[PDB]
Amino acid sequence: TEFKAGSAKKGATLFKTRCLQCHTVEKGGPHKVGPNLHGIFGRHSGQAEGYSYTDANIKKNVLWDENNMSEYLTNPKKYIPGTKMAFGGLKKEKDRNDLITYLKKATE
Ligand code: HEC
């Protein structure tokens, strides 16, 4: 484990063909296949603006952090067994660390 930080614009071009198909991260961004992500960092799992999660995502209530959300992205299915996050998981750490650097820099 060594968060060798990436580039917020590599994380952007990654996000744009990994997560944008289901999620939003600008604060005007409507919820869709999943919630918005703008303000997840420092929240618990399951707290977007009036949006209904799963029983498993709620009973998880993970404090979304730099390290803690990187764990979840490695295998979201195992981390929240029953999650609506149909995705699969970002196997490669380097490619995660870029996306983290973006999503963080889209929250502050
Ligand atoms: C559509 C098939 C999805 C893709 C592609 C990605 N995500 Fe996802 N995510 C999805 C859902 C429907 C949910 C809610 C799960 C539930 O069962 O209620 C989520 C949740 C997240 C969260 C947590 C939000 C919160 O707890 O408030 C994060 C931080 C998140 N997702 C990040 C994320 C990233 C960065 C993705 C690209 C690698 C990505 N998701 C793809 C659905 C889908």
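Here chain A follows Swiss-Prot for its numbers: 2-109, in order, are the residues you see.
Structure method, as recorded: solution NMR.
The backbone N, Cα and C atoms fix where each Cβ goes, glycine too.
Per Swiss-Prot, these features apply:
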- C20, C23, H24, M86: heme c binding site (BINDING)
- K78 to R: Loss of methylation by CTM1 (MUTAGEN)
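Listed in sequence order, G30, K33, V34, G35, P36, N37, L38 are the same-chain residues six or more apart from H24 (heme c binding site) with CB atoms under 8 A from its CB. For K78 (mutagenesis position), the same-chain residues that are 6 or more apart in sequence and have a Cβ closer than 8 Å to its Cβ are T84, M86, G89, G90. Fewest Cβ neighbours within 10 Å among the binding-site residues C20, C23, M86: that distinction goes to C23.
Each of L21, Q22, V34, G35, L38, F88 belongs to the same chain as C20, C23, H24, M86, is absent from that list, and has a C-beta within 8 angstroms of the C-beta centroid marking the heme c site.
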